[PDB]
Amino acid sequence: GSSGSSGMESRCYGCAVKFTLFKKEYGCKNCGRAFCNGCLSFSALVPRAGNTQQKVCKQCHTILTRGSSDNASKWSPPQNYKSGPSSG
Ligand SMILES: [Zn+2]
Ligand SMILES: [Zn+2]
């Protein structure tokens, strides 16, 4: 009732760790979020940096290597785009 002011500062988007002299702050390329050297210790081709193996966060590093198999997103193109194995 008489409270509601949290002090959320620059933290990690993986462990929620606060960036300090000891814990430096890192940035992702794929998701584009803030991570700690600990979490941001992976590299994977990012379709944003021209498909270059940039330092990405664990998640992304896995998401880019997992290759989702769904179509949950804004208007999607027709399974058949260009003459090829183009999947749905
Ligand atoms: Zn972290
Ligand atoms: Zn990321």
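One-based numbering along the chain as shown.
Any Cβ shown, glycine's included, is placed from N, Cα and C.
Here is what Swiss-Prot records for this protein:
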BINDING   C12, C15, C36, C39  Zn(2+) 1 binding site
BINDING   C28, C31, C57, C60  Zn(2+) 2 binding site
VARIANT   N71 to S (Swiss-Prot position 64)  In strain: FVB/N
Using Cα positions only, nearest of the binding-site residues to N71 (variant position) (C12, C15, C31, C39): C31
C31 (Zn(2+) 2 binding site) and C12 (Zn(2+) 1 binding site), distance between Cα atoms, whole Å: 13
In the chain carrying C60 (Zn(2+) 2 binding site), residues 6 or more apart in sequence that have Cβ under 8 angstroms from it: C28, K29, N30, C31, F42, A44, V46
Mapped DSSP class for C36 (Zn(2+) 1 binding site), helix or strand or coil: strand
Entries of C12, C28, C31, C57, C60, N71 (recorded positions) sitting next to ligand 1, with Cβ under 6 Å as the cut-off: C12
Binding-site residues whose CB lies under 6 angstroms from ligand 2, from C28, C36, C39: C28
